[PDB]
Amino acid sequence: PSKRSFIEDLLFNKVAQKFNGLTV
Amino acid sequence: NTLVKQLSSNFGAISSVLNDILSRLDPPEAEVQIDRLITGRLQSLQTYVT
Amino acid sequence: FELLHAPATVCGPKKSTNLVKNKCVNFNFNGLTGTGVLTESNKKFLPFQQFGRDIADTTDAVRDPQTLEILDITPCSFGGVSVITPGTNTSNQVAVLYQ
Amino acid sequence: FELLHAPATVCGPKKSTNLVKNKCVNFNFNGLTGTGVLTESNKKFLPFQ
Amino acid sequence: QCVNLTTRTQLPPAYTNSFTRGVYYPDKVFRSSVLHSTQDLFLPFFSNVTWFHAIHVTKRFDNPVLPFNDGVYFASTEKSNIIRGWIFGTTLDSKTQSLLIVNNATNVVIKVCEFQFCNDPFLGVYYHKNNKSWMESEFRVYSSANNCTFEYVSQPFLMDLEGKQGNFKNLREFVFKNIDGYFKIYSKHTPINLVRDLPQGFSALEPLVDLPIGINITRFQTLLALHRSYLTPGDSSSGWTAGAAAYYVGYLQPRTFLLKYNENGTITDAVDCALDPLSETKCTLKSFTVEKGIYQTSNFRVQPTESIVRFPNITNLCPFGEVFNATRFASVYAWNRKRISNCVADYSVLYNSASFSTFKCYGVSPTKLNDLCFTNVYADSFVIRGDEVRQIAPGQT
């Protein structure tokens, strides 16, 4: 489904607060 | 998580929620506790941004 | 007398009102006040308890002293205001962006 | 001699001194305590300021 | 009460729109080639104010008593000198010190006494045929004055008092404020040339004279004038002409404008800071030319509306007969502890039974007891000597 190779898809699996003023 | 633990502290007072201190102490007398909460939070902001 | 150490049983000359949901109005349960939207919560508490905290040590849900139900607290203070302008030389029109 | 809530407009004349220039001395104009040199200026300000 | 006018055709006032007006000097600091922004009560741009008219050529003569709020912007398009003076006060019934600022044809006398105003004060002159002088005839302003607190006499002059009908000539703009009793006056005259409405552009209100008066202005009223020629009989029925002037009554609101200082030191432009999204960016970044990019302003908050309270069913009253003012309490060493719960308690019902000489609450405000919920109330009663009450305190010995 994504435009990535088999090596790029293998390493992707390994890798309330905003209410207090911690926006992301 | 460090800034989360600082909000629950009293910083020398008896409570941490601003809606609890004003409900039991009048602003003319609660000024000695609100100033400690603001100053005690400015130290965590300067440390976090550093 | 103590403050916020036992369920309400004394209180004073304060009459109770109705219960409104899906609104970001103020609330008061056993002296503890706050601001948040009272919605539904699938989690249940314990019969020998009342208040409830979380990971951030905040009041997320408080048991009602009448219906004895579970209502989650969600403050509506969540959002920001932004504006993008292409410049005062091109045109005098902007676009309000919500965070 | 009465003292009420009305703004008191009867005070006392303040004693004025001289004017020293080209020296780093202390001055006090309109309650503004400052220490500097009162050098001449050519530009003008506003009559109501 | 007095002698007013008859057959008055009152017309409902209309609504107008401002054109960037009501910008005065917030401070007395000279600035040049530097931008400055402060918080002060100004006039919001593109606002909706009440527009009053005085057309007669019909039969209209309206002058209500509008309340005086924090800063009132007054702009009158006087074309033939119709508006004379203004009055200020609270009740206006010879009871409080009222501010009388009237601009007659002789001297600009400003007195602060206890005048007795009628239901409709105005000025009445009679224009003769042999002479062209606009002398003062009927003077229906006040009845008498007893005690006064301020007097002022201006220089003797001769007012023109024209009577040309058609287009407007002068434009008087006054800003009546009252900050801590100090009545600020900002006068600014500018000749105009149009039919009606309000001219555009930008003006600067210059101060006149400050009069420290210790009163409390609540309401005000703008007075007019009546020009009676030789053709009118001179009675108060229909022989009166109010002209065809108009005046704007606007109230100042606490806003924030970005003042502009050029090389001369005068304000020539004003930028909003909390109104339009485009004007807010120029005031936040302090720059009139904003580059093409993305910027941030304030946050987003939703203010609450209602407030519900949920307390358990407590339909019992705590007995104050055996707890307070009983027949005999215990000593200081063998004090008795009583548990009070499952009942509604209150201290405002204790002043009628016994006058408390010392009601000090430690660790809690005494006025916040009826706003919280008591928990485990223990009654610790003991009778000691009056010289030992000061020792009973959380911190003494």
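The numbering of chain B matches Swiss-Prot: 960-1009, in order.
Keep in mind that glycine also has a Cβ here, set from the backbone N, Cα and C atoms.
Quoted from Swiss-Prot for the published natural variant B:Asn969 to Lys: In strain: Omicron/BA.1, Omicron/BA.2, Omicron/BA.2.12.1, Omicron/BA.2.75, Omicron/BA.4, Omicron/BA.5, Omicron/BQ.1.1, Omicron/XBB.1.5, Omicron/EG.5.1. The local packing around B:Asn969 (variant position), expressed as other Cβ atoms within 10 Å of its Cβ over all shown chains, amounts to 13.
In sequence order, B:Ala989 constitute the residues six or more apart from B:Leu981 (variant position) in its chain with CB-CB distances below 8 Å. What Swiss-Prot says about the natural variant B:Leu981 to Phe is this: In strain: Omicron/BA.1.
In the three-state DSSP reading, B:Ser982 (variant position) counts as helix. Annotation of the natural variant B:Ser982 to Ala in Swiss-Prot: In strain: Alpha/B.1.1.7; the original residue is retained in the structure shown.
Cα to Cα, B:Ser982 (variant position) and B:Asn969 (variant position) are separated by 16 Å. Using a cut-off of under 8 A between C-beta atoms, the variant positions B:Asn969, B:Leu981, B:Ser982 that neighbour chain C are B:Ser982. Under the DSSP three-state reduction, B:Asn969 (variant position) is assigned to coil, being neither helix nor strand.
Here the variant positions are B:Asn969, B:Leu981, B:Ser982, and the ones sitting under 8 angstroms from chain E, going by CB atoms, are B:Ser982.
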